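A short write-up of the structure that comes next.
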Amino acid sequence: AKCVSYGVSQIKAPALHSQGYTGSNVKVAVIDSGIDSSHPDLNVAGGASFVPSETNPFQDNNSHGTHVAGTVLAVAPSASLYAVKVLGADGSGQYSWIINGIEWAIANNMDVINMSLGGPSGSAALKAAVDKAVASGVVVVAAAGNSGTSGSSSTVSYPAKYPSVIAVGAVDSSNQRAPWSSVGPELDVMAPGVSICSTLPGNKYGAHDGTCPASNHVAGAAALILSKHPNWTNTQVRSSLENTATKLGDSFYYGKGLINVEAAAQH
(Lines of atoms letter the chains of each structure in order from A; the text may use other names.)
(Lines give C-alpha, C1' and ligand atoms only; values in the text may rest on other atoms or scores of the structure.)
Protein backbone atom coordinates (compact mmCIF):
# COMPACT_ATOMS: atom_id res chain seq x y z
CA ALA A 1 0.00 0.00 0.00
CA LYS A 2 0.92 3.77 0.21
CA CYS A 3 4.76 3.48 -0.06
CA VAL A 4 7.02 6.41 1.07
CA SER A 5 10.79 6.09 0.24
CA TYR A 6 13.07 5.81 3.40
CA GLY A 7 15.07 8.37 1.33
CA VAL A 8 12.57 11.19 2.13
CA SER A 9 13.81 11.11 5.80
CA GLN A 10 17.44 10.38 4.77
CA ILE A 11 17.66 13.77 2.89
CA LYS A 12 15.74 15.52 5.74
CA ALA A 13 12.71 16.68 3.68
CA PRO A 14 10.41 16.19 6.75
CA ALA A 15 12.07 19.25 8.44
CA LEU A 16 10.76 21.34 5.45
CA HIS A 17 7.31 19.63 5.38
CA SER A 18 6.81 20.57 9.09
CA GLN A 19 7.66 24.24 8.26
CA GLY A 20 4.80 23.99 5.65
CA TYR A 21 7.15 23.88 2.57
CA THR A 22 6.13 21.06 0.13
CA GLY A 23 7.17 22.46 -3.32
CA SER A 24 3.86 24.31 -3.93
CA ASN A 25 3.74 26.18 -7.34
CA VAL A 26 7.14 24.69 -8.50
CA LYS A 27 6.93 23.35 -12.09
CA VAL A 28 9.03 20.13 -12.53
CA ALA A 29 9.46 18.51 -15.99
CA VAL A 30 10.00 14.71 -15.71
CA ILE A 31 11.77 14.06 -19.08
CA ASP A 32 11.30 10.24 -19.23
CA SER A 33 8.90 7.46 -20.50
CA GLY A 34 5.66 9.20 -19.35
CA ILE A 35 3.59 9.18 -16.11
CA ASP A 36 0.43 7.07 -15.50
CA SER A 37 -1.73 10.09 -14.44
CA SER A 38 -4.42 7.36 -13.68
CA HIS A 39 -2.65 6.64 -10.38
CA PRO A 40 -4.81 8.05 -7.53
CA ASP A 41 -1.65 8.91 -5.45
CA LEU A 42 -0.10 11.15 -8.23
CA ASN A 43 -0.92 14.67 -9.43
CA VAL A 44 0.23 15.49 -13.01
CA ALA A 45 -0.01 19.16 -14.11
CA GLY A 46 0.30 18.58 -17.92
CA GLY A 47 2.73 17.12 -20.45
CA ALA A 48 3.86 16.54 -24.05
CA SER A 49 5.25 13.60 -26.14
CA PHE A 50 8.29 13.83 -28.47
CA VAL A 51 8.10 10.03 -29.25
CA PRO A 52 6.65 10.06 -32.82
CA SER A 53 4.81 6.68 -32.44
CA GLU A 54 3.55 7.26 -28.78
CA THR A 55 1.47 10.51 -28.64
CA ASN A 56 0.22 9.88 -25.03
CA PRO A 57 2.68 11.13 -22.33
CA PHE A 58 0.10 10.04 -19.67
CA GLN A 59 0.53 6.33 -20.54
CA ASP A 60 3.68 4.70 -19.05
CA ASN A 61 4.24 1.20 -20.57
CA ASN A 62 7.93 1.20 -19.36
CA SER A 63 6.70 1.91 -15.74
CA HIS A 64 9.84 4.10 -15.17
CA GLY A 65 8.35 7.65 -15.34
CA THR A 66 5.46 6.70 -12.99
CA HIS A 67 8.09 5.61 -10.38
CA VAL A 68 10.03 8.90 -11.00
CA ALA A 69 6.83 11.00 -10.42
CA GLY A 70 6.04 9.27 -7.08
CA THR A 71 9.60 9.82 -5.72
CA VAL A 72 9.62 13.57 -6.70
CA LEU A 73 6.15 13.96 -5.03
CA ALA A 74 7.27 11.90 -1.95
CA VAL A 75 9.93 14.68 -1.42
CA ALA A 76 7.79 17.66 -2.69
CA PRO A 77 4.11 16.58 -2.47
CA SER A 78 2.49 19.81 -3.89
CA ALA A 79 4.93 20.23 -6.84
CA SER A 80 3.43 20.47 -10.39
CA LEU A 81 4.85 17.48 -12.36
CA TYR A 82 4.81 17.65 -16.20
CA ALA A 83 5.12 14.34 -18.11
CA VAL A 84 7.62 15.13 -20.93
CA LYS A 85 7.79 11.82 -22.88
CA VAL A 86 11.09 11.41 -24.83
CA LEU A 87 11.74 7.60 -24.32
CA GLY A 88 9.82 4.90 -26.28
CA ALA A 89 8.97 1.25 -25.43
CA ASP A 90 12.63 0.09 -26.02
CA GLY A 91 13.54 2.47 -23.12
CA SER A 92 15.72 4.79 -25.31
CA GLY A 93 15.14 8.06 -27.24
CA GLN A 94 16.89 9.94 -30.10
CA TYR A 95 18.87 13.08 -29.07
CA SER A 96 16.32 15.15 -31.16
CA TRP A 97 13.45 13.84 -28.92
CA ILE A 98 15.30 14.61 -25.65
CA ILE A 99 16.28 18.09 -27.02
CA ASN A 100 12.63 18.79 -28.06
CA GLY A 101 11.76 17.84 -24.42
CA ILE A 102 14.35 20.31 -23.00
CA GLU A 103 13.21 23.11 -25.43
CA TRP A 104 9.58 22.40 -24.34
CA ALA A 105 10.64 22.79 -20.63
CA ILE A 106 12.31 26.16 -21.46
CA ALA A 107 9.26 27.45 -23.50
CA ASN A 108 6.76 26.35 -20.73
CA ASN A 109 8.68 27.99 -17.81
CA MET A 110 9.65 24.81 -15.91
CA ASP A 111 11.60 25.60 -12.66
CA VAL A 112 13.20 22.08 -12.51
CA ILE A 113 14.09 19.44 -15.19
CA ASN A 114 14.61 15.82 -13.98
CA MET A 115 16.38 13.61 -16.59
CA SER A 116 16.46 9.97 -15.34
CA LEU A 117 18.11 8.94 -18.65
CA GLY A 118 21.62 8.96 -20.23
CA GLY A 119 23.94 7.55 -22.92
CA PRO A 120 27.70 6.87 -23.23
CA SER A 121 27.87 9.65 -25.94
CA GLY A 122 26.88 13.34 -25.89
CA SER A 123 26.06 15.67 -28.79
CA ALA A 124 26.85 19.40 -29.35
CA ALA A 125 23.02 19.88 -29.75
CA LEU A 126 22.25 18.11 -26.41
CA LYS A 127 24.93 20.14 -24.56
CA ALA A 128 23.63 23.37 -26.18
CA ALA A 129 20.01 22.63 -25.08
CA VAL A 130 21.01 21.70 -21.48
CA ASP A 131 23.31 24.81 -21.20
CA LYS A 132 20.46 26.99 -22.62
CA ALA A 133 17.98 25.62 -20.02
CA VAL A 134 20.44 26.45 -17.14
CA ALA A 135 21.26 29.86 -18.72
CA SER A 136 17.46 30.63 -18.67
CA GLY A 137 17.33 29.76 -14.91
CA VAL A 138 16.09 26.09 -14.88
CA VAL A 139 17.66 23.78 -12.23
CA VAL A 140 18.70 20.71 -14.35
CA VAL A 141 19.14 17.41 -12.40
CA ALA A 142 20.23 14.10 -14.01
CA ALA A 143 21.04 10.51 -13.01
CA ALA A 144 24.84 10.00 -13.03
CA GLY A 145 24.37 6.55 -14.64
CA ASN A 146 24.38 2.86 -13.56
CA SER A 147 27.76 1.98 -15.25
CA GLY A 148 29.64 1.39 -11.92
CA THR A 149 33.41 2.02 -11.64
CA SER A 150 35.79 1.50 -14.59
CA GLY A 151 39.31 1.89 -13.14
CA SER A 152 40.45 5.54 -13.52
CA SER A 153 37.65 6.32 -16.10
CA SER A 154 34.66 8.59 -15.48
CA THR A 155 31.52 6.40 -16.14
CA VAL A 156 29.09 9.36 -15.64
CA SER A 157 26.64 9.37 -18.61
CA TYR A 158 25.41 12.34 -20.68
CA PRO A 159 23.82 14.68 -20.01
CA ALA A 160 24.78 14.30 -16.26
CA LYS A 161 28.45 14.63 -17.37
CA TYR A 162 27.90 18.27 -18.56
CA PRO A 163 29.10 20.90 -16.04
CA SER A 164 25.73 22.80 -16.27
CA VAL A 165 23.88 19.68 -14.91
CA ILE A 166 23.63 18.34 -11.30
CA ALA A 167 24.87 14.71 -11.63
CA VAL A 168 23.32 12.50 -8.87
CA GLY A 169 24.78 9.14 -7.74
CA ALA A 170 23.07 6.51 -5.54
CA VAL A 171 23.63 5.52 -1.85
CA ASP A 172 21.66 3.01 0.33
CA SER A 173 20.10 3.54 3.84
CA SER A 174 23.71 3.37 5.27
CA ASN A 175 25.10 6.15 2.90
CA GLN A 176 27.21 3.49 1.02
CA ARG A 177 27.60 4.04 -2.80
CA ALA A 178 25.64 1.35 -4.72
CA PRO A 179 28.24 -0.67 -6.66
CA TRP A 180 26.51 0.22 -10.04
CA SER A 181 26.41 4.02 -9.23
CA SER A 182 28.46 5.79 -11.98
CA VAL A 183 31.64 7.64 -10.81
CA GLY A 184 33.96 10.44 -12.02
CA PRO A 185 34.87 14.10 -11.43
CA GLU A 186 31.51 15.23 -13.00
CA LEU A 187 29.54 13.55 -10.14
CA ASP A 188 28.04 16.36 -7.97
CA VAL A 189 25.92 14.82 -5.11
CA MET A 190 24.40 11.53 -3.82
CA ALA A 191 20.82 10.60 -2.77
CA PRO A 192 19.02 7.33 -1.87
CA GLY A 193 18.84 4.96 -4.90
CA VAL A 194 18.59 1.41 -3.40
CA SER A 195 15.14 -0.28 -2.99
CA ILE A 196 13.36 3.06 -3.45
CA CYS A 197 9.64 2.25 -3.07
CA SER A 198 7.35 4.49 -5.21
CA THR A 199 4.21 4.52 -7.45
CA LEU A 200 3.84 2.07 -10.41
CA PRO A 201 1.16 2.05 -13.19
CA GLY A 202 -2.30 0.53 -12.37
CA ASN A 203 -2.55 1.94 -8.78
CA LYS A 204 0.51 -0.15 -7.72
CA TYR A 205 3.72 0.40 -5.65
CA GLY A 206 7.23 -1.14 -5.90
CA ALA A 207 10.99 -0.78 -5.25
CA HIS A 208 13.36 0.27 -8.12
CA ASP A 209 17.19 0.53 -7.89
CA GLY A 210 19.24 3.20 -9.70
CA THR A 211 20.66 6.74 -10.05
CA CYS A 212 17.23 7.51 -11.55
CA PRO A 213 15.53 7.34 -8.05
CA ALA A 214 18.59 9.13 -6.55
CA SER A 215 18.15 12.09 -8.97
CA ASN A 216 14.36 12.09 -8.30
CA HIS A 217 15.11 12.92 -4.59
CA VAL A 218 17.38 15.85 -5.69
CA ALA A 219 14.75 17.22 -8.18
CA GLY A 220 12.20 17.08 -5.30
CA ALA A 221 14.74 18.82 -2.99
CA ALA A 222 15.17 21.67 -5.58
CA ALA A 223 11.33 22.08 -5.56
CA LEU A 224 11.27 22.24 -1.68
CA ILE A 225 14.07 24.92 -1.69
CA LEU A 226 12.24 27.11 -4.31
CA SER A 227 8.96 26.57 -2.33
CA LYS A 228 10.71 28.35 0.61
CA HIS A 229 12.99 30.73 -1.45
CA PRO A 230 10.96 31.52 -4.61
CA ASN A 231 13.49 34.34 -5.45
CA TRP A 232 16.62 32.05 -5.39
CA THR A 233 18.31 31.53 -8.83
CA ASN A 234 19.05 27.96 -10.12
CA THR A 235 22.68 28.91 -9.25
CA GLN A 236 21.69 29.56 -5.57
CA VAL A 237 19.56 26.33 -5.38
CA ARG A 238 22.49 24.28 -6.81
CA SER A 239 25.04 25.91 -4.41
CA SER A 240 22.77 25.33 -1.36
CA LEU A 241 22.56 21.58 -2.23
CA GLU A 242 26.33 21.14 -3.00
CA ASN A 243 27.73 23.29 -0.11
CA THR A 244 25.51 21.70 2.65
CA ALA A 245 25.86 18.05 1.48
CA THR A 246 26.99 15.57 4.22
CA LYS A 247 30.57 14.67 3.10
CA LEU A 248 30.85 10.85 2.58
CA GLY A 249 33.87 9.26 0.75
CA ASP A 250 36.20 10.64 -2.01
CA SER A 251 34.42 13.02 -4.47
CA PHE A 252 35.32 10.79 -7.51
CA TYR A 253 32.90 8.18 -5.95
CA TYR A 254 30.55 10.33 -3.74
CA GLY A 255 30.90 13.93 -5.07
CA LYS A 256 30.01 16.41 -2.27
CA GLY A 257 28.10 13.62 -0.42
CA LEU A 258 24.45 13.06 0.64
CA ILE A 259 22.06 16.04 0.10
CA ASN A 260 20.59 17.66 3.26
CA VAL A 261 17.58 19.72 1.98
CA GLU A 262 17.04 21.06 5.60
CA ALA A 263 20.60 22.52 5.66
CA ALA A 264 20.26 23.63 1.98
CA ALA A 265 17.02 25.60 2.66
CA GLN A 266 18.62 27.73 5.50
CA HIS A 267 21.95 28.45 3.57
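Numbering starts at 1 and runs along the chain as displayed.
Heads up, header says this was done by X-ray crystallography, 2.6 Å.
Placement of Cβ uses the backbone N, Cα and C atoms for every residue, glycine included.
Swiss-Prot has this to say about the protein:
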| type | residues | note |
| --- | --- | --- |
| VARIANT | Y21 to F (Swiss-Prot position 128) | In strain: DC-4 |
| ACT_SITE | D32 | active site, charge relay system |
| ACT_SITE | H64 | active site, charge relay system |
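Features as recorded by Swiss-Prot, highlighted on the structure.
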residue : record                           : DSSP (3 states)
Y21     : variant position                 : coil
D32     : active site, charge relay system : strand
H64     : active site, charge relay system : helix
Rounded inter-Cα distance in Å - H64 (active site, charge relay system), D32 (active site, charge relay system): 8
Cα distance (Å, whole number) from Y21 (variant position) to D32 (active site, charge relay system): 26
Cβ neighbours within the same chain of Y21 (variant position) - under 8 Å, at least six residues apart: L224, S227, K228, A265
Largest tally of Cβ atoms lying within 10 Å of a Cβ, found at which of the active-site residues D32, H64: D32
